[PDB]
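Q: Submitted below is the structure of interest, expressed as structure tokens.
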Amino acid sequence: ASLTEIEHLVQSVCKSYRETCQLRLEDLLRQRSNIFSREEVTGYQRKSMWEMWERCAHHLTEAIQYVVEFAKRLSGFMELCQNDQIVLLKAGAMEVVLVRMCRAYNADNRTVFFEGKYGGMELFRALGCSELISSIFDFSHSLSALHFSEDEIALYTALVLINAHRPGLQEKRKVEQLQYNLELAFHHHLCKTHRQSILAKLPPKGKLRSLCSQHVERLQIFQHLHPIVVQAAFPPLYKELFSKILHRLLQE
Ligand SMILES: C[C@H]1C[C@H](C(=O)O)CC[C@H]1C(=O)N1CC[C@@]2(S(=O)(=O)c3ccc(F)cc3)c3ccc(C(F)(C(F)(F)F)C(F)(F)F)cc3CC[C@@H]12
């Protein structure tokens, strides 16, 4: 690739990201004072474990749908084979949502935007997965310290998705080229903006993997106690990724 081609890739990755966010960042920043009252927090804590799990799996499904759309807009992704597109979204969709999450997090009061207002960790106490919630809030807190611009999140999340080391890849070399080009775009943009200092501070790659394993372990626990809740009231896309639908979303 040449220099005008690296810069063109930067702009298309940033444009693809802005167009595939479930929530506008302007809306998220203007809502920061709209915080759940102690009575509203108590209502969430008093909801049944299964009711909280259904709501959260539904919110994760909506966010993963926007990540599927982001992947379809990344140059090179639809040029990969269907097996590879599916391998990458199955391994990387949750990881992308985990990074995106920091836009809806407020490190000033340790709250997250959930169902119209901001609330802390204690809002998810009914889920019965305290350590997973803690890890999610800590990971968001650690990304907030980086003060990412939207362009930085866009370039980083494209790299979280386009990972050539994913087990199951048929055309490994084609994914390596796409990843190398997105790496040049990310590093070029960081070099240009005098932001290469964030490289050393980016979360290690076993951290995203650990967060994803915790999610699948806690879901197995919930599913064992409530198998009919999962079968009857969990979204089909959630069950395909974590317990088909990807083939339809990708063709569309
Ligand atoms: C804001 C939204 C839209 C943005 C955009 O695109 O604009 C991109 C980010 C996206 C987002 O942050 N999210 C999408 C849904 C949401 S959540 O908001 O429901 C929420 C629940 C629990 C929590 F700790 C914190 C938040 C979510 C849902 C369920 C789980 C579970 F693993 C867990 F942890 F609950 F167990 C699980 F297991 F339920 F799946 C984790 C998360 C973390 C990411 C969150």
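Each residue's number is its place along the chain shown, starting with 1.
According to its header, this structure was worked out by X-ray crystallography, 2.0 Å.
Yeah, the Cβs are placed from backbone N, Cα and C, and that goes for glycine too.
Feature table excerpt (Swiss-Prot):
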- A63 to F (Swiss-Prot position 327): Completely abolishes transcriptional activity (MUTAGEN)
- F114 to Q (Swiss-Prot position 378): Completely abolishes transcriptional activity (MUTAGEN)
- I133 to N (Swiss-Prot position 397): Nearly abolishes transcriptional activity (MUTAGEN)
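Could you place these features in context, so I can see how deep they sit and what lies close by?
A: Under the DSSP three-state reduction, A63 (mutagenesis position) is assigned to helix.
Non-local contacts of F114 (mutagenesis position) by the CB criterion (under 8 A, 6+ apart in sequence, same chain) comprise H59, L123.
If you take the C-beta of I133 (mutagenesis position) and look for same-chain residues 6 or more apart in sequence within under 8 angstroms, you find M121, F124, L127. DSSP assigns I133 (mutagenesis position) to a helix.
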Q: Round to the nearest Å and tell me the distance between the Cα atoms flanking the 12-residue gap, namely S243 and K244.
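A: Distance between the Cα of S243 and the Cα of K244: 13 Å.
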